[PDB]
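Encoded as C-alpha cells, the structure appears first; notes follow it.
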Amino acid sequence: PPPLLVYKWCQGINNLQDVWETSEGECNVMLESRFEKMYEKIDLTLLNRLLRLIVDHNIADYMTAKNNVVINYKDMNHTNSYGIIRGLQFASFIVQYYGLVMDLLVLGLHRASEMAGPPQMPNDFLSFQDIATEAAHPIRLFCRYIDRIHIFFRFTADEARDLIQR
Amino acid sequence: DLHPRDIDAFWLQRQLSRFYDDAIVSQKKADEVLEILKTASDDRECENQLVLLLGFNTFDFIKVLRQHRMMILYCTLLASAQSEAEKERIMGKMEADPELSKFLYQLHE
Amino acid sequence: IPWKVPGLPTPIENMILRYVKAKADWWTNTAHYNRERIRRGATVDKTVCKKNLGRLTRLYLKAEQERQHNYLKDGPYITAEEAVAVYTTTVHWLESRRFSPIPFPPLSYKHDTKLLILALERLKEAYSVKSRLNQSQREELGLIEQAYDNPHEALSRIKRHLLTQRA
Amino acid sequence: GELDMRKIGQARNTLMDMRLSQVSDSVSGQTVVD
Amino acid sequence: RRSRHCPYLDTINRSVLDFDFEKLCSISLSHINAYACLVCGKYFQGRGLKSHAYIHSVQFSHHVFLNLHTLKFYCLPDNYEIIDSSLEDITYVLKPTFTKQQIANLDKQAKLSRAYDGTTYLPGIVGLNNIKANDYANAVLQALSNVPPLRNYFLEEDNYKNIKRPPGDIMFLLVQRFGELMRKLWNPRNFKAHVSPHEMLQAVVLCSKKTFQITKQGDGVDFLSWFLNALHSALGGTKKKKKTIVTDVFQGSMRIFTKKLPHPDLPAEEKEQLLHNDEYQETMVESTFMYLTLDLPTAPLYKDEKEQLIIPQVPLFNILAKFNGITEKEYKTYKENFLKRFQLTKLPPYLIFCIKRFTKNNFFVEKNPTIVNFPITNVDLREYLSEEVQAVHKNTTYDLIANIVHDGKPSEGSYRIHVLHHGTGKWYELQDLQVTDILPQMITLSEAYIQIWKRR
Ligand SMILES: [Zn+2]
C-alpha cells in the first residue's frame, strides 16, 4: 500500500552508497512531477499501434473503438476522438502501458534495462544487480505512480557544474 | 573522429598544454611539431622524430598526430594564415590534392 | 443545439440573439465567480452548490467539444517523426525484454471461468444497497446474475463482441 | 470559397497511419487471429 | 613588438563569451573603459596598474582582454597590444557591421550559416530567449524584422547615429538598441543559434514607464502601435520630422466619411428634417493609419449543419469589405451614433492588418475564435480604392510575409509567428525559442492576429 511504498522509498534513499557524504561537493536531487494532461492527450491511432505490439490485433482494435464513442450529458453530447474515456474497465491497463512508454522516453533504453535487470532475473522495486551498475548513472531511483513521477539523481561536482553550464 | 572544423590555429598548442604547463615552452614545442610535420620524409620517420621530441609519454597524442598528419598540418596552416593572399595560397595548394580537397570540403560544410 | 425558427422575422431573431448573448455572458461570468468563491472557501448552501455544479458541468462539456473539434481541425499534434521515434523505442524495449504478445483468449482457456467470476464480483461490489436503484442499475444487476447463472454463454457473447463489435 | 477543415486533418491522420504501418511491417513477432 | 606572438592565445574559449548584456565592470559597475576577459567572459574596468582587469589577470592567470569599446586586444599584466587575424570573429560577434553589398545581398542567401557550435540556421530566422512573460514582444520584434526597408535602414548605425535629441531624452535608447538587436539577429556568423532581447526589453520597459513589462505579457497590437509611434517620434529630431523610415514604410492615408445619425428615439419628421441641418451629414476627415483594424463578425452563437466543425470562418474579402466606399460601420458613443464609411487613399508598401480578437463584453474579455480564410500569395486591393487614386497607384497586389498568431485563453495566452524566409520561399513558425517549419497551406488555419503584407 502507499504507506509501505513511502517506507520502501525512504529506506532505499538511505541505503544508497554514501548517499549522505558531501565532502567532495556531491549533491542529490529529488524530482517530483505529474505528467500534465496525460489522459486527455492520448492520440488514439498511436495508442492502437502501440497496443498491437503487446496484445492481439482484434483486442487492440476493440479497445480503440471503445475509447472512440459518444459522450452524452442530460441534453448535450459530442464524439470523443482525442483522449481516452477513463471510465472504461481497462482504462487502468491503457494508462499503465502509456506510462511505461513515457518511462522509456524519460529514462532511456539503456538505463531502463539497467534498472529492470536482465530478463532472467529481474530486480526488485529499488535495487540493482551490482553497486557498480547502481553508480554507473546519475539517475539512482525512479518510480511512476499512475501519473506522478519521482526521480532521485546523485551528481558529482563536475557533472553538476557541466549540467549547470549547459 | 577528428574533424577538420575541430582544428583551429591554436589546437596544436592547446593539446601540447595538456603535457607542458608553461605557455612559452608549449608554444615552442607546437611550432617545432608543426615544422616536423611539414618537412617530413615519410610517416615512420616523422613519427620517430615526434617521439624523439615529446618523449615516450604523450604517445597517445603522437599517435593521433601520425594518424592524421596532413589533415592537422594543413588545417592549422589555413586557420593561422594571417593574410588573405596567404589563405588563398594554402587553399589552392590544398585543392591541388584530392584528400586535401576532401578536408577543404569538410571544413566549409 | 441549433436554434432556428423558420417563421420568425429576422429583426426579432436578431434581437433574441442579442438577448441570448448577453445572458450567456452573464451566466458564464457568474458561474466562474461563484465557483471561485466556493473553492477559495466561503459559506454556501446545498442549492447553490448543486446549481453551480450544473453550470460548471455544462461549461466543461462545451469546452471539451471545442477541444475535440480543434483536434479534428488541427490533425494529430504528434508529428510522424515523433510517432515513429516512440514506436521504435517501444519495439526495441519489448524486444530487449523478450516479451511474448498476449494472445486472443482461447476457446478452452483454463481460467476463463475464474476471470468471469472475478469480473462479476467486482461489478456487484459497486452496489452499496440504498434500496433505491434506478432502472439501468437494476438491469445491470439482473444481467450480472444471469452471467453468474450461465457462465459459458456469457463467455461466448464476450468473445463474439471482442471479435466483431466496433460500434 | 470555403475550407473543408476535416479533410486536411484526415489526410494527416492517414499519413501518420501509413508511416506507422511502414514501420510496423518490419516488426515480426506480432500476433493476430482470424 | 611581441604582438602577433602572444603565447596565451590558445587560452581563449568562445563557449563562454556572451556579449548580449550590459557592458559594465563586474566589480565597480562603471561604464568607463570596460575590458572583457577572453578566458572567462567577464567584464572589468580597463587597463593600467591597480585596475580591476590588471589585478584579475595577475590573480587568475587570465592574460587576454578585449577593449569592449575599441575592439582591440591586450595581454596583461604586461600590457601590449595583440594583433592576430584569427581573432576577427570575436570582434565581429561583439559588434556586427554590414557593408552595402551585404545588405543588398542579404535576402538572396539560400545557404544555411553555421554558428560556432554545431548548429545550422539562417540569418533572421533566429530565436529570442523567453524571460518570464516576453513572447508578445518577441513576436512583434520578429515581425518587425524581415521588413527589408526597415531592417536595411536599421542595419547601418550611421543612418540614425547623427540625428539630434533633447538633453533628457531616454526615447533614443529604443532606436539604438533596436539597431543593435537587428544587427545581432541578422549576424551571419553568430556563436549561437539564438539571441537574448534582455537589453531591448529593459529599454522598452524604461521608456514605456512600466507599461509593457517583461514579467507580465501585454497586448501584441498595443505593443506594436506604441513601438511604432515611439520609433517615429524618436527618429523625428527635435521636432516632428514628417517623414521618418517608419512613415515611409508603413504609414498610409485613409479618408473617413463620418455621418452623425440624427437620433434613434425621434419621430421620422424630425429625423429627416435634421438631414438638412448639415450636422448629421457626411464629412471628410481624411487622416493617416499605421495599421488597418479589421473587425471579425460576431461568432454565430449556434452551430449549423454545414462545416460541422464548431469553428466558424470568414473570407478575407468579407472583412476587407469595410474600407470600400459602400459599407458603413456603426460607431456608438454616449448619446451619439455615427455611420462611418472608409476609403483608402494612400497604400503603403508594407501593409499591416491588426485583426481585432479580444473584445470586452459587459463582464469579461472574450477571444473571437473565428478563423480568417485568406490566400497568402496574392491579393488585389485595387477595388477598395477610389478611382481618383487607382490611376496614381500602379502596383496593388500584396503578399503575406509575416503573421502573428495568438493561442490559448486571453489570460494564459501565448504568441507564435509565421515568417516567410526570402531568398528561399519557406515558411518558418517561430515560437519564443523554437523554430519549426510550417507548410504554406497551414498558415490560413490559425487565428491570424496580426499580419504584414508586401506590395511587390
Ligand atoms: Zn577570469
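The residue numbers of chain E are those assigned by Swiss-Prot, with the residues present covering 100-555 sequentially.
Including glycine, each Cβ sits where the backbone N, Cα and C put it.
Swiss-Prot lists E:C136, E:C139, E:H155, E:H161 with the feature Zn(2+) binding site, giving sequence analysis as the kind of evidence. Residues or ranges marked as domain 'USP' in Swiss-Prot: E:225-555. A mutagenesis experiment is reported in Swiss-Prot for this position, E:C306 to A, and the note states: Complete loss of CHK2 and NFKBIA deubiquitination.
Taking the mean position of the Cβ atoms of E:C136, E:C139, E:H155, E:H161 as the Zn(2+) site, the remaining residues of that chain whose Cβ falls within 8 Å of it are E:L137, E:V138, E:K141, E:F143, E:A152, E:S156, E:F159, E:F164. Counting other CB atoms no more than 10 Å from each candidate's CB, the recorded positions E:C136, E:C139, E:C306 peak at E:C136. Neighbour count (other Cβ atoms within 10 Å of the Cβ, all protein chains): 23 for E:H155 (Zn(2+) binding site). Spacing of E:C136 (Zn(2+) binding site) relative to E:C306 (mutagenesis position) is 32 Å (Cα to Cα, whole number). A C-beta separation below 8 Å, combined with a sequence spacing of at least six in one chain, links E:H161 (Zn(2+) binding site) to E:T110, E:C136, E:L137, E:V138, E:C139, E:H155. Close contacts with ligand 1, defined as a Cβ under 6 Å from any of its atoms, occur at E:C136, E:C139, E:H161 among the recorded positions E:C136, E:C139, E:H161, E:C306.
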